[PDB]
Amino acid sequence: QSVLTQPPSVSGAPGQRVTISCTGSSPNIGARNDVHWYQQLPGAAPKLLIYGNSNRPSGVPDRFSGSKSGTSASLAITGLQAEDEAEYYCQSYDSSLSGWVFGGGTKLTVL
Amino acid sequence: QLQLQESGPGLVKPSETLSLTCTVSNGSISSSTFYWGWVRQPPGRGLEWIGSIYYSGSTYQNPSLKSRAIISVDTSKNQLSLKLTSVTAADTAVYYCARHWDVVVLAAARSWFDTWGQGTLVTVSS
Amino acid sequence: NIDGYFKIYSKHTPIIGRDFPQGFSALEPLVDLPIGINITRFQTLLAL
Amino acid sequence: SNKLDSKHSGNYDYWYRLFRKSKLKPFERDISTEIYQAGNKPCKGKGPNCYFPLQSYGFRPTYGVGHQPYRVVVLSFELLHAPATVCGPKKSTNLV
Ligand SMILES: *[C@@H]1O[C@H](CO)[C@@H](O)[C@H](O)[C@H]1NC(C)=O
């Protein structure tokens, strides 16, 4: 039921740029649907970072920047720190299932 | 600030009903503006949306688990109730009560989950 | 002495030295250091 | 640092000055043993009206929080228009 495709894992040096991507099928999630991004520390509740593909809530650092084009969506991280390692999730709305869906979850590792 | 407290039996024998309930503090479940929902995440897998429910009784619900999941809401005791039947070994997961899907202005495609519970690790064993 | 940053290029050709050679010899850089001061005069030292 | 500047029977190795003819300009060292003048006497010694410029920082392992031998290292940078000489440890990644 993973209509959104995510990279199983990714890694990078601290203070560097990493990009996390999320895309879905064509007859499923379309151009109008927007993609939100969730962070999950181990053993904790998922935390929101970016919604609306370009907006962040209060308290979310400006370092996390995302964008959505067509169907594919992606994040950009600047100034990677040891606190950024977590379980990241992409999620959006599937018009064919009439219900929300979640990405497979990507592993961000600090090197 | 809005807090969620959900509880339930963390161990359930195979093949009968499983039941949890979330509590809302510093707020009201009667709040018409937002929806309320349940999200489960099996260990070593991704998040999965099991259904969302409005205060009146209208229910969002994933077709894949149509025949097993029943969700009920009450506004008097501010309790969000979730039931799951015919639980098998594939249903081992940690369940979360979530608040999302604003009704007044956002549409059903731009809805994002906003408030998350602490989670309850629930397993089925013989 | 462009923008500080003293640069020294050198190559020691082996051509005898009986006269000024006409052959082509390039110059490989040796050091490039941020001296940061202006230079206009230039002398040379001797030995003993 | 209570493990290097403190010991049994005390330690009065450190000194500090509380009496000066004026204030100290920033980034200035004022190493001198001149008896501070009181009144108008040109006296040069110890006792009444004649105070030594510097006193001690007698440190012991048993004091209060505010009397502990704090180790202070301050770093001053020159962030002006000049060729760079000292810079941070720029990070590195793998090749791939
Ligand atoms: C209706 O939607 C528009 C755009 O989605 C928004 O600007 C406006 O505030 C909404 N009005 C109400 C009453 O929800």
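Swiss-Prot numbering applies to chain C: residues 196-210, 212-244, in that order.
Cβ coordinates are placed from backbone N, Cα and C, and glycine is handled just like the others.
The Cβ of C:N234 (mutagenesis position) lies under 8 Å from the Cβ of C:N196, each of these being in the same chain and 6 or more residues away along the sequence. In Swiss-Prot, a mutagenesis experiment is listed as C:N234 to Q, annotated with the note Increased resistance to neutralizing antibodies.
A coil conformation is recorded for C:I210 (variant position) in the three-state DSSP classification, outside any helix or strand. Non-local neighbourhood of C:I210 (variant position): C:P217, C:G219, each in the same chain, at least six residues away, with C-beta under 8 Å from its C-beta. According to Swiss-Prot, the naturally occurring change C:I210 to V is described as follows: In strain: Omicron/BA.2.75.
Sequence-distant contacts (6 or more apart, same chain, Cβ under 8 Å) of C:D215 (variant position) do not exist in this structure. Here Swiss-Prot notes a natural variant, C:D215 to G, with the remark: In strain: Beta/B.1.351.
For the natural variant C:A222 to V, the note given in Swiss-Prot is In strain: 20A.EU1. DSSP assigns C:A222 (variant position) to coil, not to a helix or a strand.
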Next item on the list: Taking the Cβ of C:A222 (variant position) as the reference point, list residues of the same chain whose Cβ is under 8 angstroms away and which are at least six residues distant in sequence.
Entry: C:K206
